[PDB]
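Peer 1: Take a look at this one; I'll ask things after.
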Amino acid sequence: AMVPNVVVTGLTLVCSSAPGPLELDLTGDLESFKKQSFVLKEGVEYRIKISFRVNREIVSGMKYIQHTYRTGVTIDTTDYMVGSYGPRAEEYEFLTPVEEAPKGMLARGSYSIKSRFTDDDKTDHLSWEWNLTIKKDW
Ligand SMILES: [Li+]
(Lines of atoms letter the chains of each structure in order from A and count residues from 1; the text may use other names and numbers.)
(Lines give C-alpha, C1' and ligand atoms only; values in the text may rest on other atoms or scores of the structure.)
Protein backbone atom coordinates (compact mmCIF):
# COMPACT_ATOMS: atom_id res chain seq x y z
CA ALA A 1 0.00 0.00 0.00
CA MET A 2 0.21 3.74 -0.63
CA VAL A 3 -0.77 2.77 -4.18
CA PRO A 4 -4.56 3.31 -4.23
CA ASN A 5 -6.96 0.34 -4.10
CA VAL A 6 -9.60 1.90 -6.43
CA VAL A 7 -8.73 4.09 -9.37
CA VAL A 8 -11.80 5.71 -11.04
CA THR A 9 -10.90 6.63 -14.55
CA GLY A 10 -13.96 7.76 -16.42
CA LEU A 11 -17.52 8.86 -16.54
CA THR A 12 -19.67 8.36 -19.69
CA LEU A 13 -23.25 9.33 -20.30
CA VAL A 14 -24.83 6.56 -22.26
CA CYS A 15 -27.63 7.85 -24.53
CA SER A 16 -28.13 6.55 -28.00
CA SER A 17 -29.69 9.79 -29.38
CA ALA A 18 -26.87 12.02 -28.21
CA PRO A 19 -25.15 13.24 -31.38
CA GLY A 20 -21.57 12.97 -29.93
CA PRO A 21 -19.74 11.16 -27.05
CA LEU A 22 -20.34 12.56 -23.55
CA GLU A 23 -17.30 11.55 -21.46
CA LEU A 24 -15.10 12.86 -18.67
CA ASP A 25 -11.48 11.63 -18.22
CA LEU A 26 -11.27 11.42 -14.44
CA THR A 27 -7.51 10.72 -14.30
CA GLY A 28 -6.25 14.22 -14.71
CA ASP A 29 -7.11 17.71 -13.55
CA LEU A 30 -10.75 17.74 -12.40
CA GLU A 31 -11.20 21.49 -12.09
CA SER A 32 -11.80 22.16 -15.75
CA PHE A 33 -15.13 20.25 -15.68
CA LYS A 34 -16.67 22.94 -13.40
CA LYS A 35 -17.05 25.35 -16.32
CA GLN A 36 -18.02 22.77 -18.96
CA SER A 37 -21.36 21.05 -19.40
CA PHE A 38 -23.05 18.12 -21.21
CA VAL A 39 -26.23 19.04 -23.15
CA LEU A 40 -29.11 16.56 -22.83
CA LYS A 41 -32.42 16.81 -24.67
CA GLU A 42 -35.26 17.17 -22.18
CA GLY A 43 -36.87 13.90 -21.10
CA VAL A 44 -34.28 11.67 -22.83
CA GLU A 45 -33.37 8.35 -21.16
CA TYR A 46 -29.73 7.78 -20.34
CA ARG A 47 -27.48 5.86 -17.99
CA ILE A 48 -24.25 6.85 -16.30
CA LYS A 49 -21.27 4.53 -16.75
CA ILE A 50 -18.28 4.73 -14.28
CA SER A 51 -15.06 3.05 -15.41
CA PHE A 52 -12.55 2.02 -12.75
CA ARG A 53 -9.69 -0.35 -11.70
CA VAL A 54 -9.36 -2.39 -8.52
CA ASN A 55 -5.82 -3.02 -7.45
CA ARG A 56 -4.93 -4.80 -4.25
CA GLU A 57 -7.64 -6.45 -2.38
CA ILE A 58 -11.31 -7.06 -3.01
CA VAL A 59 -13.62 -4.13 -2.25
CA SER A 60 -17.18 -4.84 -1.28
CA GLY A 61 -20.05 -2.43 -0.47
CA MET A 62 -19.10 -0.09 -3.28
CA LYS A 63 -21.47 2.76 -3.92
CA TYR A 64 -21.92 5.63 -6.38
CA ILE A 65 -23.58 8.75 -4.85
CA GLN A 66 -24.63 11.63 -7.06
CA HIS A 67 -26.10 14.91 -5.78
CA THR A 68 -27.89 17.02 -8.39
CA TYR A 69 -28.17 20.81 -7.54
CA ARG A 70 -30.52 23.19 -9.30
CA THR A 71 -29.91 26.99 -9.06
CA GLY A 72 -28.35 26.71 -5.64
CA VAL A 73 -31.61 25.96 -3.88
CA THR A 74 -32.85 22.53 -4.76
CA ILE A 75 -31.05 19.19 -4.42
CA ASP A 76 -31.77 15.60 -5.27
CA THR A 77 -29.46 12.73 -4.22
CA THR A 78 -29.26 9.23 -5.58
CA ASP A 79 -27.15 6.47 -4.11
CA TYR A 80 -26.46 3.40 -6.28
CA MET A 81 -25.12 0.11 -5.02
CA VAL A 82 -22.19 -0.80 -7.28
CA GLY A 83 -21.12 -4.21 -6.00
CA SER A 84 -18.04 -6.16 -4.88
CA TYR A 85 -15.08 -6.20 -7.21
CA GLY A 86 -11.88 -8.26 -6.98
CA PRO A 87 -8.53 -6.78 -7.86
CA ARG A 88 -7.52 -7.47 -11.43
CA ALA A 89 -5.74 -5.85 -14.38
CA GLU A 90 -8.80 -5.27 -16.62
CA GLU A 91 -11.05 -2.24 -16.10
CA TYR A 92 -14.53 -2.55 -14.78
CA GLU A 93 -17.56 -0.56 -15.91
CA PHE A 94 -20.58 0.06 -13.70
CA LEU A 95 -23.78 1.39 -15.24
CA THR A 96 -26.72 2.92 -13.32
CA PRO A 97 -30.28 1.97 -14.05
CA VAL A 98 -31.91 4.14 -16.75
CA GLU A 99 -32.67 7.75 -15.67
CA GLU A 100 -34.69 10.35 -17.54
CA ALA A 101 -33.51 13.92 -18.13
CA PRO A 102 -35.84 16.59 -16.61
CA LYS A 103 -38.82 17.39 -18.86
CA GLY A 104 -40.82 20.64 -19.37
CA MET A 105 -39.94 24.18 -20.23
CA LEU A 106 -39.50 24.93 -16.49
CA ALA A 107 -36.91 22.10 -16.22
CA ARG A 108 -34.49 23.44 -18.87
CA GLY A 109 -31.08 24.96 -18.24
CA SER A 110 -28.23 24.14 -15.97
CA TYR A 111 -27.82 21.48 -13.24
CA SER A 112 -24.63 20.86 -11.21
CA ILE A 113 -23.67 17.32 -10.32
CA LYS A 114 -21.51 16.19 -7.38
CA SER A 115 -20.35 12.60 -7.86
CA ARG A 116 -18.72 10.40 -5.29
CA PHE A 117 -17.40 6.88 -5.65
CA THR A 118 -17.15 5.36 -2.23
CA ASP A 119 -17.95 2.32 -0.08
CA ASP A 120 -19.21 0.97 3.29
CA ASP A 121 -16.00 2.21 4.94
CA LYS A 122 -16.53 5.72 3.55
CA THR A 123 -13.30 5.69 1.54
CA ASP A 124 -13.27 8.63 -0.90
CA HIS A 125 -12.23 6.68 -4.01
CA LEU A 126 -12.89 9.81 -6.08
CA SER A 127 -15.12 12.82 -5.72
CA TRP A 128 -15.84 15.08 -8.66
CA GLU A 129 -18.12 17.81 -10.04
CA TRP A 130 -19.66 18.25 -13.52
CA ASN A 131 -22.61 19.98 -15.18
CA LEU A 132 -25.62 19.18 -17.36
CA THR A 133 -27.59 21.57 -19.46
CA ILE A 134 -31.08 20.53 -20.37
CA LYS A 135 -32.36 21.82 -23.75
CA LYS A 136 -35.47 21.58 -25.87
CA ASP A 137 -33.42 20.03 -28.69
CA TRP A 138 -30.00 18.51 -29.18
LI1 LIG B 1 -20.96 15.28 0.25
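First residue shown is number 1, and so on along the chain.
Note: Cβ is positioned from N, Cα and C throughout, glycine not excepted.
Annotation of the mutagenesis experiment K35 to A (Swiss-Prot position 99) in Swiss-Prot: Loss of interaction with NGFR. Annotation of the mutagenesis experiment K135 to A (Swiss-Prot position 199) in Swiss-Prot: Loss of interaction with NGFR.
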Peer 1: For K135 (mutagenesis position), just count the other CB atoms lying within 10 A of its CB, please.
Peer 2: 13
Peer 1: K35 (mutagenesis position) has how many other Cβ neighbours within 10 Å of its own Cβ?
Peer 2: 7
Peer 1: Determine, to the nearest whole angstrom, how far the Cα atom of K135 (mutagenesis position) is from the Cα atom of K35 (mutagenesis position).
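Peer 2: About 17 Å separate the Cα atoms of these two residues.
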